[PDB]
Number of protein chains: 2
Amino acid sequence: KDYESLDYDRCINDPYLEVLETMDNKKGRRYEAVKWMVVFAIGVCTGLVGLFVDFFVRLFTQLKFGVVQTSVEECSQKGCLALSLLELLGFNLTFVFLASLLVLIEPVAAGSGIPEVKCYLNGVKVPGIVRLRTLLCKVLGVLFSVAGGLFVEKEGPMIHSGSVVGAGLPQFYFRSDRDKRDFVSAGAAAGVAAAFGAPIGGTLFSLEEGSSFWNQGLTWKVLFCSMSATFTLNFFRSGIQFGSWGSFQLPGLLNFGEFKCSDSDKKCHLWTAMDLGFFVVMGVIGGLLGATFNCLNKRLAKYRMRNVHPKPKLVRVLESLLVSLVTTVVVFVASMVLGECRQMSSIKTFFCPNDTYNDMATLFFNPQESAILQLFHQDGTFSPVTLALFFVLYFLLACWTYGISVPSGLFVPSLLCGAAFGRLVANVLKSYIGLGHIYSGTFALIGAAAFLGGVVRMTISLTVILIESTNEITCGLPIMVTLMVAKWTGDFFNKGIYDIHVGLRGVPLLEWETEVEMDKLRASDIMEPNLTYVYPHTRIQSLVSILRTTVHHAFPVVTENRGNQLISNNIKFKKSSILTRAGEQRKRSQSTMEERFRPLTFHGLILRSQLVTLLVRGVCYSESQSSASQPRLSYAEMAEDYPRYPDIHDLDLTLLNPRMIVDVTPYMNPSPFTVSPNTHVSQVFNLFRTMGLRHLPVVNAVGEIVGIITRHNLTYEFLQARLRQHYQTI
Amino acid sequence: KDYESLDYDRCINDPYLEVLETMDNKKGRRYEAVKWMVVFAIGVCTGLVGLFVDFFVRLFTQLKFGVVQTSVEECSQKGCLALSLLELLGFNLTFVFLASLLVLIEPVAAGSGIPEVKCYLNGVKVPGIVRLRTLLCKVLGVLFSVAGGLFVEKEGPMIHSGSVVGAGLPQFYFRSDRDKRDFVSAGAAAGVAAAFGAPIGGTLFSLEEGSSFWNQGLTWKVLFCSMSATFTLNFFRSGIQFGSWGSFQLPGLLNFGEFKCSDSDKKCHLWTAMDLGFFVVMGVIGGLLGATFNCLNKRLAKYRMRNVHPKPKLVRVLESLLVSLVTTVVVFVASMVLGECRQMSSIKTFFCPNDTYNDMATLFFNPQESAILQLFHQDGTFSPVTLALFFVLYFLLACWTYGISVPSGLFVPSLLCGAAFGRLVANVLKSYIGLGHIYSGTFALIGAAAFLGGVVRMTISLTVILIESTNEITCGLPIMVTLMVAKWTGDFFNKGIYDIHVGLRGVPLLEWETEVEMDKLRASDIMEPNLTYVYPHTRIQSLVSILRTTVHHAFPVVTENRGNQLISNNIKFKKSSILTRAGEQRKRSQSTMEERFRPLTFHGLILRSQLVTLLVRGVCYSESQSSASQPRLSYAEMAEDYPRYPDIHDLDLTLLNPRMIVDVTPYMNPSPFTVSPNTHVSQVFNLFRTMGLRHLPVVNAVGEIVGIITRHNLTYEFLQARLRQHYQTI
Ligand SMILES: Nc1ncnc2c1ncn2[C@@H]1O[C@H](COP(=O)(O)OP(=O)(O)OP(=O)(O)O)[C@@H](O)[C@H]1O
Ligand SMILES: Nc1ncnc2c1ncn2[C@@H]1O[C@H](COP(=O)(O)OP(=O)(O)OP(=O)(O)O)[C@@H](O)[C@H]1O
Ligand SMILES: [Cl-]
Ligand SMILES: [Cl-]
Ligand SMILES: [Cl-]
Ligand SMILES: [Cl-]
Ligand SMILES: [Mg+2]
Ligand SMILES: [Mg+2]
């Protein structure tokens, strides 16, 4: 599978220079104000999408659970205990079928959006990330998947929905990908903020994934977008559930509550230094479990990609129905039988007489985001056997569910198993060890954080998200020293979910940084000496030939270092372009194999899209007339058909007259970032990653271009293979 | 005044390559573990320094105020009302004198450390930033300045103290400035975290000031440092004030408290949408005041630098004593007369009979960080006249105090005037307008935040610091939409305190970003064509001549494009170094004015320090023998005398034998970052800023070096002058 990176690097050429000359300070200030307005609109739209999803998820869930409640109440008195199962199965299967059809419509909507957002922020452009149909399919599939009791979440796909909104809103200026990547960073930040209630967590997630040079003017805007999203979602959701409209009573979709201890016990604390030891042991034991999660889930995915994906589209819908059937049967049987109902608004009474409520029913039949509040702020409600069985039956089914053709998330099903484990360990420690003054909410929170660390294996952004979700600043060390321990324990075995699922698809991904040994390798070894080049004043026949034959997206405009009009024009351009030191000072004062691999002086870079745009129009001059005669496309005309540039195969190829010269000098990028063949892989990777650039040319000390480097030359597998070859040769 | 930038850019040469060859994966893992240990030690040391400062500040303040309390109690009954003033003056003047002597010892300790940290993180190396004596002088001057009632703070100098600790601890490896800058970033983050209780605010401050490429492995470490500092300071300060040791009851030196409303009023909220309008009007009115602050303070500083600084050292001590005398007299008179004591542990009863407490006395005679809690969480304690007079008498004296030769801060004196203004506006709105359900704590907090925005004019970091100090996540929009409004209102008049005070000193500072028009200017216009160059295999006489004559810190190793042994060796090196495209593919398969301004082929960069190190040793070969004979200094030997490299004037110049060839090829940086003369100022600034590099060479398309660019070529004044010249010429 092949993917095309983003054109993030700014191309400054003659039309851009003309536009810059036209633009003054006042126009720049107006442009910046319009950018602020667009950012605010993106944030508000993300908040409204979150409100939509939450409102219909709650409506459908409450409706189906009320029907099931009445059916159970009647059928238990009758003793049938079967019709309620049939109605629950009907609801679950219908919802899962409606959620899977929408993913069959748009395949990229399957699963959490983070694997498809880590790549776009990396600039890989997975086909179908940012599109209206993808947004509609994911939004309408989340509320039909989580409402079906599939043990999935809503805060995962919110990031992808925010990214799509942020890519879509600015496009009615703002055409270039240099702005689109920033706007999708803002959209992802807004999505995270609306999902978890943490705006700073969202902006740090956007900074961490879209790694680039520090841009304060953009970080301020993305922080504003996150705050606006999380404070319009708050405003609507606290004005709908309650009666007060102006109040801001509840944060985004996932909130933990108020972590306060009872005032009766003065000795009680949120956490103490002595408990910190447990916070590392829960970090390891949880982290190992996270690794086990990976060890299962990957083994499932590689199965499906070999036995489920290459099957007719009728399959991948039967699998979703099977998963829904199994999870519904497991939930119903576990609540009916294994549930140990004890004596007494989210309290469920099932299958046993009055003044008795099933803890299992309160865990399963409540919403997942409402089964975390009980695990955090209720003590004595849950027996150890119930917690153990809930952890077992919510860990296997979570592994089995993720990957099927429905929208899903992995932050609630991972925050719930961890919370159950923390509650279980707190109960065990309180009972057997007898260590008093253990606030079980802290242990449940630490278990949830450790399980996220083991499964997701994120840092910085995850720590901030958790800290701002807890709404406590004193719980900053226990949360972070367990994320770090879980990450270090789970890194010995295998990577995280998102890294695994972006490596399975074959996406060319640049890692965070290189190892120590990579500096042994030089930039002369990862480049490709064989080049496809475009002369200035080249023939149109040569352009169409190299465009149809080759699939590269950028060509170095070069001149040979060692017809008549073409050669004369190239020589004149070479003489005029070069700027000597003495000439510059004077200006300031005035005020076969050898033929195949030929010395070529590097002059610039021209994209395939720009060449196609030139070919479509009549931008070309006959050899008889001078090079001055050119239509001279402006910036606006060259930016037309931006989202989808025409292909060379699409173009008619009949109207174009071959053997007629075309000038590519005014439109190329005369000053791209260049590296020497002696540069080490660390510096090359640093430029290619932080600058977000593409098609880095390697030029030696004589000025001749000696190679070209793209993302495919800097992938981890390529570096490992080249390092192994370097070791073998010496 | 001249300043020398940091050598942040990594120089990879032959000794470094040998060390890399020796180093394996296990040694790298051990190195990374040692780095983690160093980061943790830096955080713990910063926390302990904060504990030291807080404990002695509290001890001295409580002692002097107890003595003053007893003296007032006796003298008011006697009616003398004078001996208490004498004792207070004695304490204040003694403390201020002891604080000013320590700044006369170390001049760079004067004022807040942020102006001297924004420059070091920018890589300017102001002389005396990171030194043991500077740390001792600042730490022992803060507790003698704030204890003297000088209307100053402690959280400002904590950043500088953390930076000094982070620069000092790693140096017992870790020698190069590439590590020192990262460690001072971690130290500044730890200082901010210990000062304000916000670790994430500290790491974001470090990211925002030391602008560079994204480094996750470093951001994780600096976050760990901040958390460790703020949780060891918490552990000690909550175990000393209280009896419980393991508990973490209070955050760092500046805490706001618990922003909760009374449970009696259900209708009450922290803030509502309708109040948001006021939050922008307080943003403007406060911001304007901040501008006025600047408009005064700068006018004072430019006065002193012309009438106080060029005076004997006896002056700058009399001024501090005068300021202390005036502020003590003002405090005593305002509390004695203007105080309107009302009927009833931080409650002060002065000069009026029983069951009456002076609100003015409770404002002034309490610690400044304890006069913010009252303004946030007490209603009806303060009359409008008292608040107005307190704002007037705490705004003029704050302007007058800052800049004198004592350690000081500007976050408490700015957080207290803003809090007083917010309390006053809340009282006025409640009384006259009658708008009920107004929680005055929110108004005081918004006033304080708006005043900080007007004075300090920071974003991102300041917003996070305030949000985590308030310990509330729902107060995230009102705080930020008032910082942004204050910044936009105060930017029309003049810049912030720190920018003003770093522009007065003449520090060459790179701004956050360039304007729109700067892209009109090219890299050919900001470079210097006149070059001081070093040939490979150059004569030692030429090196000593160009080292003594010129003050540049880097020279391009070049060869002429157009004795006998020297010329032969240079020609051989030029032939061997160049790597052609065909040659590389074959290797892979095998497996006057004109004389002054001469074409020179760029090969590398050699620093002045490296040349001096080579000259000190006998690294040189006679012309009779070949170039193979070289002592070949290793990496460890070249890294000796790192903190202070020898000067060319210091070296004897007698033992060195002139006219004897020296080879600089093995030790130069063969692959520095280069730019084309056609690059625009935006890209050049981006590389020079984010990469943190130094001495960027401009090389044309023939491979000849055409210019050199340093920080002095990218300062705002230089760009403005060059743009004006460009406009004038055309
Ligand atoms: N113009 C070019 N001439 C020769 N080789 C090239 C050229 N551009 C890229 N390459 C190299 O060819 C290989 C594959 O190129 P490919 O066609 O996949 O690149 P691309 O699609 O233009 O790049 P990207 O995936 O970064 O958008 C890589 O090693 C790349 O460095
Ligand atoms: N080797 C050099 N030859 C010629 N000009 C140079 C050289 N190095 C720097 N310059 C230029 O000379 C001017 C002043 O140089 P200066 O001596 O102040 O630099 P420096 O002290 O080496 O640099 P820095 O302040 O970045 O540490 C600037 O325009 C700078 O770009
Ligand atoms: Cl989720
Ligand atoms: Cl997810
Ligand atoms: Cl301060
Ligand atoms: Cl300060
Ligand atoms: Mg491709
Ligand atoms: Mg200098």
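Shown for chain B, in order and in Swiss-Prot numbering: 46-217, 231-402, 423-640, 649-677, 731-869.
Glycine too: its Cβ is placed from the backbone N, Cα and C atoms.
Pulled from Swiss-Prot:
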| type | residues | note |
| --- | --- | --- |
| MUTAGEN | B:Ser157 to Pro | Increases the nitrate/chloride conductance ratio |
| BINDING | B:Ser157, B:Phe489, B:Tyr576 | chloride binding site |
| MUTAGEN | B:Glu200 to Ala | Abolishes proton transport, but not chloride transport. Strongly increases anion current; when associated with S-576 |
| MUTAGEN | B:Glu267 to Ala | Loss of proton and chloride transport |
| MUTAGEN | B:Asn432 to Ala | Abolishes N-glycosylation; when associated with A-410 and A-422 |
| MUTAGEN | B:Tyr576 to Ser | Strongly increases anion current; when associated with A-200 |
| BINDING | B:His630, B:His631, B:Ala632, B:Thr849, B:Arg850, B:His851, B:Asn852 | ATP binding site |
| DOMAIN | B:807-868 | domain 'CBS 2' |
Those same-chain residues, other than B:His630, B:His631, B:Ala632, B:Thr849, B:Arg850, B:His851, B:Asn852, found with Cβ within 8 Å of the centroid of the ATP-site Cβ atoms are B:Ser50, B:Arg833, B:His834, B:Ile847, B:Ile848
Checking your reading of the structure: which of the recorded positions B:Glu200, B:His630, B:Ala632 lie inside a 10 Å Cα sphere centred on B:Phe489 (chloride binding site)? B:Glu200
Please check each of the recorded positions B:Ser157, B:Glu200, B:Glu267, B:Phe489, B:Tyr576, B:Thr849 and report the ones with a CB atom less than 6 Å from an atom of ligand 5, ordered along the sequence. B:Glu200, B:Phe489
Check: same-chain CB within 8 A of chloride site center, minus B:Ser157, B:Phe489, B:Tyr576: B:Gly158, B:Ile159, B:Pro160, B:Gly201, B:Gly487, B:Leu488, B:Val534, B:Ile575
What does the Cα distance in Å come to between B:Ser677 and B:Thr731, when 53 residues between them are unmodelled? 49
With the cut-off set at 10 Å between Cβ atoms, which of these recorded positions ends up with the most neighbours? Options: B:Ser157, B:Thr849, B:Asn852. B:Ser157
B:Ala632 (ATP binding site), DSSP three-state class -> strand
Quick one: DSSP breakdown of the domain 'CBS 2' (B:807-868) into helix, strand and coil? 27 helix, 13 strand, 22 coil
Unmodelled stretch of 8 residues - C-alpha distance in Å from B:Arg640 to B:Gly649: 17
Neighbour count, 10 Å Cβ-Cβ cut-off, for B:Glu200 (mutagenesis position): what number do you get? 26
Close-lying recorded positions around ligand 6 among B:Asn432, B:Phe489, B:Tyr576, B:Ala632, B:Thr849, where CB distance stays under 6 Å: B:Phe489
Among B:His630, B:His631, B:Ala632, B:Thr849, B:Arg850, B:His851, B:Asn852, listed as contacts of ATP, what is the widest Cα spread in Å, to the nearest whole number? 15
Pairwise CA distance, B:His851 (ATP binding site) versus B:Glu267 (mutagenesis position), rounded so that it is a whole Å: 19
Given the chloride binding site residues B:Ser157, B:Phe489, B:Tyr576 in the record, what is the largest Cα to Cα distance, rounded to whole Å? 12
So for B:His631 (ATP binding site), how many other CB atoms are inside 10 Å of its CB? 14
So among B:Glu267, B:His631, B:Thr849, B:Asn852, all listed as recorded positions, which is physically nearest to B:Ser157 (mutagenesis position)? Use the C-alpha atoms. B:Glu267
